[PDB]
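Asks: Have a look at this one.
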Amino acid sequence: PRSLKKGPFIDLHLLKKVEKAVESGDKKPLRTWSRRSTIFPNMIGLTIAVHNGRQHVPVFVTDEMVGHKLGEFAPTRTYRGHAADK
Amino acid sequence: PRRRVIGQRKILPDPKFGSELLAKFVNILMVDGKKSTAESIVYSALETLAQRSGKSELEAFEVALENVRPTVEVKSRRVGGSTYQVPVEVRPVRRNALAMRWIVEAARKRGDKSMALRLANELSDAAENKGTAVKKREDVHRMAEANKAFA
Amino acid sequence: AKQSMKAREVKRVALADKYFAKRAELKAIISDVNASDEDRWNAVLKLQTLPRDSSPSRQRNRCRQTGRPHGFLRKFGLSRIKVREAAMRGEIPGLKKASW
Amino acid sequence: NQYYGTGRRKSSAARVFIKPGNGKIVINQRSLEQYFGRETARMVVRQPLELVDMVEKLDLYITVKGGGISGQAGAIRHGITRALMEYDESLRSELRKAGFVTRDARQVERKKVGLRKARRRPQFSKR
Amino acid sequence: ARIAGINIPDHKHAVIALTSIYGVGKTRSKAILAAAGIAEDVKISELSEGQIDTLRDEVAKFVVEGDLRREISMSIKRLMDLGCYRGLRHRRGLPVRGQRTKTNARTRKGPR
Amino acid sequence: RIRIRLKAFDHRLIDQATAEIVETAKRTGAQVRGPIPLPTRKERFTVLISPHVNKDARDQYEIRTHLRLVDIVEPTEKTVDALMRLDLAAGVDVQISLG
RNA sequence: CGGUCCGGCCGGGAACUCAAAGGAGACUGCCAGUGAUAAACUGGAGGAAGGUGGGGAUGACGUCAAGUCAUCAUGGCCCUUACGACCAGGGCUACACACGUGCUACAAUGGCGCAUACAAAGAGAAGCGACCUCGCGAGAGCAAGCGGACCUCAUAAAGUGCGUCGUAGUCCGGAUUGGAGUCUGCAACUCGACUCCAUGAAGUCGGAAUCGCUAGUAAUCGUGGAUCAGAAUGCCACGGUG
């Protein structure tokens, strides 16, 4: 994991989106291509349409996830079935 | 192997006693080039079985080794699935080496206290014609007469 | 290599040399433990503000004559094939066939 | 003004001086009990001395460097052999018969390219 | 010896005796003995009840048996409740760190 | 006090350089300690000469660098005038150390 | 040889270990036997060396429409609002498997705790990095010296000394998994490694059929170096034992 000296790492443009979401009026999901930005308690409740490679997937943020990267809740490749699951 | 008739490389002078046969035995026993541990183990087994027997160390080792040195082995110079086996009388040069190889093979077959104790029992009983190396030699000798149609 | 790939190397190295003065004096604040977290966080976010290929880590080592990512020698500065050609033609001083 | 002989085995250099002093041995500011680990090295570094009567007849102030334990033992053996040969000029025949004058030129072979070792090759792919 | 709900034979040393306890291992097996005033050389035999209870209290100081086991099970289930990539890899059972799972990983999976 | 170090790729171009520097020092000064050699360095390189899939076609290249050292013979002012002359033939690196 | 801070410490000593340049030196030269009165072979007085002393480089005519038009160049063919040009996020590292080349091993030839020697070859300038102190730890502040026979990387391991483990779900194997960090990198979730605690998969010598090696070679132990911000169980070389 990252050293505690530098602390959490988030995108610069992400902070502006987070601030605008909490102040004021959150109705549309926050669209971010950044997945390496750590989750903060300010984002709790708000919808994050995180890009994974094809299309932004909605993630609902709760207090359980704080010290985990936002990209963890975003599968990279679609899995249905190895034995030709039709 | 085809045109060259090799000689023989000299063996270690065996600093403890001076027995080239003992040097050959310890060289066969040692593995992975770890001479120190193998020599220590063989010396400890050397002492234990000599003091268990009572006679002189080397004078008992020679009489225990000559009692399971084989005389005739069986080989097969045939090609294909079908094979014919022919008995061949071993030369004295290979006789001691084969006996030592059988001894060291049979040594690592008992779950004793240590490798020295594993060596000691099967080294001492060879004088009385007991153990595993003598057991396999008395069957190798029977293999020659099992089918001696061609020799 | 490709013309665009070769131009990428010079475009990255130019911006890495231009911003080298800011990068070192900005990461110095982060490295200095005897500092406030309020300035540490500001330094951390300000480093991601400049363009990405502005660091020595974001550039490759394609050979000067042709351009080849895989296969390179720092001392000679060329790929393996070009180095061999130069050695056989005599362009590299004091280079012969090693045999020991 | 005492002369001496030099000896090397694989990559180790040992030079041993000969003086009339009876049996004073110290191997590079050490002794046989210090530079030890197995009786084979101690026996092999005294074979020219143990040949006829020179076990406790002249001292051995050798200092040896390089190589391993066996390499240092061989270097010391060759050095004392050469020193005794230069000292006496009549033990050379006995040393040649014992095989001590002939320096062992065998050294480690270089690692070839494509092979895992000097001669060991990678296993063929089941073909 | 009934230490933290486990039984220990009398033919072993104290280090392995503590190691046999689920959640003590090797370093704690020496730290507990050092804290209780016992060298890591004695056996289970010839062990006074005072030393037994001191060792038991030292073991109870840190985490424990099946309590710690369900301790860990809840921590693992936290990932699945989160639903992150790590939780999904736990659900699949194949990796949790992300090694080469496609060619040869026969450690958490297996046939009948 | 002062020393001169010579680095060369080949000994042919450094033996003549040492001879020239010692004869210049003999013309201007005396009491030379002789050019002392130092352990040469051999930098190796393994180049697979095949431009495609063949990990059996390798070439071993070697760069040799030989070191010579010349110390003071007579520390004066005239002896430095004849040693601060123009550089020798290209291929010999000369380093001047003073203290 | 002198003194000592007992240390090459330095005065000093240029024989040695060694440094890197030139030579001598092994050339069937000789002595016997063998052979066709030869070529050549066998043994030996000498030598560090004996028939190429031991290794490396050196790879013919040519075969395989052998492999690369994605190192590069090059003849046509193809697009010029796109097969061309820029950027963000994912994939080359992937759910039921098979195959190939290596590593750990299987244990009492062994791992474990505390002393203790023996090497060579290489790297180092926005790089190697002494010492002190915090550290159970990867490391962190402090940093001197070093473009390097000077200073570092870097008390080599095997072994050797002593106990301890007694053939055992083992003090055997460290694969999996959870907790919290240390270094480099705008940023290790997809995707590096190191460090602690715990957990302790198999395995308990492997079927047909197979791979390399004839001497400092096969095995077994450790280290350096290439590209490299970091990433070897791979590659390329030194050595220890053998």
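Shown for chain B, in order and in Swiss-Prot numbering: 2-152.
Heads up, header says this was done by electron microscopy, 3.2 Å.
Cβ atoms are placed via backbone N, Cα and C, with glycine included.
Pulled the feature table from Swiss-Prot, pasting it below:
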MUTAGEN   B:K36 to A or E  Defective in ribosome assembly
MUTAGEN   B:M116 to G  Significantly decreases affinity for its own mRNA
Asks: What does the structure give for the C-alpha distance between B:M116 (mutagenesis position) and B:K36 (mutagenesis position)? Integer Å is fine.
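Replies: Cα-Cα distance, B:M116 (mutagenesis position) to B:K36 (mutagenesis position): 15 Å.
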Asks: Under DSSP, is B:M116 (mutagenesis position) part of a helix or a strand, or is it coil?
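Replies: In the DSSP reduction, B:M116 (mutagenesis position) maps to helix.
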Asks: What count of other C-beta atoms do you get within 10 angstroms of the C-beta of B:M116 (mutagenesis position), across all chains shown?
Replies: 19
Asks: Using a Cβ-Cβ cut-off under 8 angstroms and a sequence gap of six or more, which residues of the chain neighbour B:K36 (mutagenesis position)?
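Replies: Listed in sequence order: B:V27.
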